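S.K.: This structure is in C-alpha cells; I'll ask about it shortly.
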Amino acid sequence: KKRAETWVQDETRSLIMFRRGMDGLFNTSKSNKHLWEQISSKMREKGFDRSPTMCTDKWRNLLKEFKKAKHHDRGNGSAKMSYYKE
C-alpha cells in the first residue's frame, strides 16, 4: 500500500508503543513538546537513533493513515471506479 523506505517495522513499532503508553500524558498534560523529547531519548536508549522532530511528524501521519485505514464498523463502499463506456 505505502512505501517510504524511511522507517522500519522495528523502529515504527517501538515508537508507536512509546506513544501509545505516553499518550495519556498528552491528554492530561496540555504541553506535549516535553513529551516528544522524552519519547525520543527513550528510543535512543533502546538502540534506535531517531530525532524528536522525526517521531512527532511521523506520528501525526500514523494517525491520518490509521483513521483512513479499514475499521471494524461495516461499510467499505465501492473503491474501484466505473469505466466510461465499459
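Shown for chain A, in order and in Swiss-Prot numbering: 81-166.
Even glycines carry a Cβ here, placed using N, Cα and C.
Annotations per Swiss-Prot:
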| type | residues | note |
| --- | --- | --- |
| MUTAGEN | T86 to D | No significant change in DNA-binding activity |
| MUTAGEN | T86 to A | No significant change in DNA-binding activity |
| MUTAGEN | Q89 to P | Decreases strongly DNA-binding activity |
| MUTAGEN | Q118 to P | Abolishes DNA-binding activity |
| MUTAGEN | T133 to D | Increases DNA-binding activity 3-fold |
| MUTAGEN | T133 to A | Decreases DNA-binding activity 2-fold |
| MUTAGEN | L143 to P | Abolishes DNA-binding activity |
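Help me see these features in their spatial surroundings.
M.R.: Close to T86 (mutagenesis position) in the fold, though at least 6 residues off in sequence, lies no residue with a CB less than 8 Å from its CB.
Cβ neighbours within 10 Å of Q89 (mutagenesis position), excluding its own Cβ and spanning all shown chains: 7.
Neighbours of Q118 (mutagenesis position), defined as other CB atoms within 10 A of its CB across all chains, total 15. Secondary structure at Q118 (mutagenesis position), as computed by DSSP, is helix.
Contacts of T133 (mutagenesis position) defined by a Cβ separation under 8 A and a same-chain sequence distance of 6+ are given as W116, in order along the sequence.
Residues near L143 (mutagenesis position) in space but far in sequence (CB under 8 A, at least 6 apart, same chain): none are found.
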S.K.: Which of the three DSSP-derived classes (helix, strand, coil) applies to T86 (mutagenesis position)?
M.R.: coil
